[PDB]
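Here the structure comes first, spelled out in structure tokens, and everything after it is commentary.
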Amino acid sequence: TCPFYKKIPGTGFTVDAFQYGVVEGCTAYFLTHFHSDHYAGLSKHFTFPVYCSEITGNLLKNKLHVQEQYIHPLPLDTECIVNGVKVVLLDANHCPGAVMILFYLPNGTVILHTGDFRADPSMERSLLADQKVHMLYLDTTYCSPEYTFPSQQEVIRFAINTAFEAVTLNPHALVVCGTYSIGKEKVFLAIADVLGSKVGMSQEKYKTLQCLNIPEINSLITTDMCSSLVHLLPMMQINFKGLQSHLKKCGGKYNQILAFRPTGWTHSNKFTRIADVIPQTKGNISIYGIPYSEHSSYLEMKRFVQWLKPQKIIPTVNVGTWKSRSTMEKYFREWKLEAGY
Ligand code: NI
């Protein structure tokens, strides 16, 4: 049964609610982004209207085989009427195709559902600027002050400089980057650009990348592993055993691997600056964990909410424990007292 924080009161609508069967009263199912915890339940047999971005729609059709007649893509930054209710989709600064949804309820209430997001000051000049929001359904993944990490630009700077140094010292080194979902494509694209290489990957991952509307993508990626010196592999294979086994398959072309695991936050963030990060090494294999996040830091989240000044907040992440829920409620009250709304 569908939980309350996935329902939009005063409408026929749900958000990211595909794993509960036929939801009673639901006339349109919104999908914020193509990540498995959110799409869980969709398949080619789904027969209700799905509303989403163009990119999410490409993935639904090609990867999950949802039939075209049930896919309803909407442009961003554009007022649209859905089953008699005005909606707007906004870029969520998460993975490709990820949106926030603004719902203008027939009674005058305005609701923002962030989906998953990485808050940014640029959002303060979107269509959010123009009116008041009563209810915020908020991605609270990192809602605690211990969660710090650097900008995405600092992280990419570190990775580019690391890869270019290693391969210039040793032209026979291979770079490998882990992946298990869409998102974080800048990591592998930036490294391949500095090295003058295409990114090599499986047929299944190439298929997924071809759904994302990235400019000039045919110039950047390939299924011909032999022609490429940046390879993508499943995240599960980014360990000493998995990488040893991959180096065997490369036909003595390479004699060293430098690999990247983009994670979210890890507790080595509490002590170490990005500049100071070091790898784990065994023989001719080195593995860097790099803190590339597609969710808001605590400070970014706090800034956004203090700017928006919502009347009520409904968390969508970490809602399963009493300790979590109490911690989050305390920070929301601090923020409101500090800012005066
Ligand atoms: Ni996500």
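Residue numbering in chain A adheres to Swiss-Prot, whereby the residues present occupy positions 700-1040 in order.
From the backbone N, Cα and C atoms, a Cβ is placed for every residue, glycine too.
Under the three-state DSSP scheme, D838 (mutagenesis position) falls in the coil class. Swiss-Prot documents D838 to N as a published mutagenesis change and attaches the note Impaired nuclear focus formation, reduced interaction with PIAS and increased sensitivity to cisplatin.
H994 to A appears in Swiss-Prot as a mutagenesis experiment; the accompanying note says: Impaired nuclear focus formation, reduced interaction with PIAS and increased sensitivity to cisplatin. Of all the Cβ atoms in the protein chains shown, 22 others lie within 10 Å of the Cβ of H994 (mutagenesis position).
Sequence-distant contacts of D838 (mutagenesis position), defined as residues of its own chain at least six apart whose C-beta falls under 8 angstroms from its C-beta, comprise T813, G814, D815, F816, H994, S995, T1015, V1016.
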